[PDB]
Amino acid sequence: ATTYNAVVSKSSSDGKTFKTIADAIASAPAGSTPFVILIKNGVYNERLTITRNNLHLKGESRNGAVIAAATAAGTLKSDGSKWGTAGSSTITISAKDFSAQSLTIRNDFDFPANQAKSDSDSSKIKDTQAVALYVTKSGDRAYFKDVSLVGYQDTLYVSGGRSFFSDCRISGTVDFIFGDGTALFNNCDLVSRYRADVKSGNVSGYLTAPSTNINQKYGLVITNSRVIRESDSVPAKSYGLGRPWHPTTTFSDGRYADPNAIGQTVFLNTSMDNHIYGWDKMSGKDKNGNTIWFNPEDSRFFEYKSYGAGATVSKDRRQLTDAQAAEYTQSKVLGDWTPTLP
Ligand SMILES: COC(=O)[C@H]1O[C@H](O[C@@H]2[C@H](O)[C@@H](O)[C@@H](O[C@@H]3[C@H](O)[C@@H](O)[C@@H](O[C@@H]4[C@H](O)[C@@H](O)[C@@H](O[C@@H]5[C@H](O)[C@@H](O)[C@@H](O[C@@H]6[C@H](O)[C@@H](O)[C@@H](O)O[C@@H]6C(=O)O)O[C@@H]5C(=O)O)O[C@@H]4C(=O)O)O[C@@H]3C(=O)O)O[C@@H]2C(=O)OC)[C@H](O)[C@@H](O)[C@H]1O
């Protein structure tokens, strides 16, 4: 039993359809009854902010139904101010019980073309984060099935509550899954991208940059997945599994890297190609304005039964026991929430 409240299409000959996804979402009655939108194949150049609870998008196909926009953190607004990382997102989820199925979400900011620009080019952006999907503190219970997320730096920003990614593709370079949310990934392809701008022997990127609060039980949990290189040109030992993001945060005594954002990333039963070297450190600014380094050994970085060429076991790559691994089931990670589609 599946029925649609609204249909989005590129064709006028399709029938009683909306031309834009934003229009279809806006047409939903105020409230929290389920609202399900079918999105027919096409590229929809739109930026969306979801504020209605119990909204559900279903694409005709992951390959063919695309929601895309090009926005970097350093892209300037009309008033001349920057969008910023949060502000750069193609899709922002600020409601509960959202789901998306069988669609692609892209940030089309051309990171490689930006980096290839001459240093004196005033159009060359320094703030190169460009978010495809952002789940905010107001999104809890967000479910993404058979979804592809496309970007380079900061592709997926998961904050606040619980999100679940299933049968997914996520691509990027630097910190491409990051934030303080409880985010579970099952049967996903995590695709590390080629960096034309990085010298041989330097780091090309980091899969994760968790900012999980120390009192929060679960951060980024990746299960039954595949950690893969985009191409053979992605060098061996060029990508970190994670580095600890301690976000600049406003406190009573100033604005500086959050000491209690001691991130968790756990990989269970996940394949890894040899582009992976292990975990890494990350820097921020402390309460005095000095550089401060946060180390992987002080963070909640673990693996369980990784395989493939990138899966070395060493003192620098901590392993869960069987008993500890049992704590990372879908049931335990997501608690009372069972992700379901309409
Ligand atoms: C004025 O107050 C209000 O009205 C509201 O405030 C709230 O919103 C806050 C905040 O004000 C707002 O700006 C925003 O902030 C987020 C984030 O929370 C901040 O910590 C900050 O993050 C930046 C950056 O945007 C992130 O992408 C990330 O970047 C890291 C590195 O720090 C950065 O240097 C860079 O890495 C380089 C290099 O680019 C890379 O290639 C590689 O070589 O590594 C380098 C390195 O330095 O290591 O990129 C990294 C990355 O991509 O991950 O962290 C930064 C940081 O920690 O400073 O800014 C963000 C933003 O601007 O969007 O949202 C906040 C919020 O939502 O609060 C929870 C309140 O929420 C609201 O209630 C009002 O009060």
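Shown for chain A, in order and in Swiss-Prot numbering: 25-366.
Header says: X-ray crystallography, 1.8 Å.
Keep in mind that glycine also has a Cβ here, set from the backbone N, Cα and C atoms.
Over in Swiss-Prot, the protein carries these features:
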type	residues	note
ACT_SITE	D178	active site, proton donor
ACT_SITE	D199	active site, nucleophile
BINDING	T109, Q153, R219, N226, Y230, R267, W269, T272	substrate binding site
MUTAGEN	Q153 to A	Strong decrease in affinity for substrate
MUTAGEN	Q177 to A	Strong decrease in catalytic activity
MUTAGEN	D178 to A	Loss of activity
MUTAGEN	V198 to A	Strong decrease in catalytic activity
MUTAGEN	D199 to A	Loss of activity
MUTAGEN	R267 to A	Loss of activity
MUTAGEN	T272 to A	Decreases affinity for substrate
MUTAGEN	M306 to A	Strong decrease in catalytic activity. Decreases affinity for substrate
> Taking the Cβ of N226 (substrate binding site) as the centre, how many other Cβ atoms fall within a 10 Å radius?
Replying inline: 10
> Which recorded positions of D178, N226, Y230, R267, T272 contact ligand 1 in the sense of C-beta under 6 Å?
Replying inline: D178, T272
> Rounded to a whole number, how many Å is the Cα of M306 (mutagenesis position) away from the Cα of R219 (substrate binding site)?
Replying inline: 19
>> If you count CB neighbours within 10 Å, which one among the recorded positions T109, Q153, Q177, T272 has the smallest count?
In response: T272
> Using a 10 Å radius around each Cβ and counting other Cβ atoms from all shown chains, which of the mutagenesis positions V198, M306 yields the largest count?
Replying inline: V198
> Which one of these mutagenesis positions, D178, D199, has the sparsest Cβ neighbourhood, judged by other Cβ atoms within 10 angstroms?
Replying inline: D199
> CA-CA, which of the binding-site residues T109, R219, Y230 lies nearest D199 (mutagenesis position)?
Replying inline: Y230
> Between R219 (substrate binding site) and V198 (mutagenesis position), what C-alpha distance do you get in Å?
Replying inline: 10
